[PDB]
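Structure first, commentary second.
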Amino acid sequence: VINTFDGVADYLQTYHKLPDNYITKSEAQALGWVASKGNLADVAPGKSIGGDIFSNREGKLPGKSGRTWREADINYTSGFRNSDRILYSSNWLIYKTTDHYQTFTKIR
């Protein structure tokens, strides 16, 4: 249920954590998620990938010492993962990408 840009953004800034429907890539994989098969919804009903650290090696997102960036899939329900991601920092800055991390815009 909580997988939209606004629902997830507002949850991160309030709860300071991703909702219960998010699991990391490693947790998904251990449950049987095979990216090439687009089977996430089959092996982890109702879950989206999220919570993994985003390197930000391209300097597109703002930097700062001790700042860690994390991503979460947005708008996912079934099949292959889409291209919508929410990016959130340790101090709860919220960015969006809809083009597979090519470009970001601030949303909070």
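By Swiss-Prot numbering, chain A shows 50-157, in order.
Recorded method is X-ray crystallography, 2.0 Å.
Cβ coordinates come from backbone N, Cα and C, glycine included.
For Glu120 (active site, proton acceptor), the same-chain residues that are 6 or more apart in sequence and have a Cβ closer than 8 Å to its Cβ are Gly99, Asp101, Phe103, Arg134, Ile135, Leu136, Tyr137. The annotation active site, proton acceptor is assigned in Swiss-Prot to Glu120.
The active site, proton donor annotation in Swiss-Prot covers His149. The Cβ of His149 (mutagenesis position) has 11 other Cβ atoms within 10 Å, all protein chains considered.
Here the residue is the original one, but Swiss-Prot notes a mutagenesis experiment at this spot, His149 to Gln: Loss of activity.
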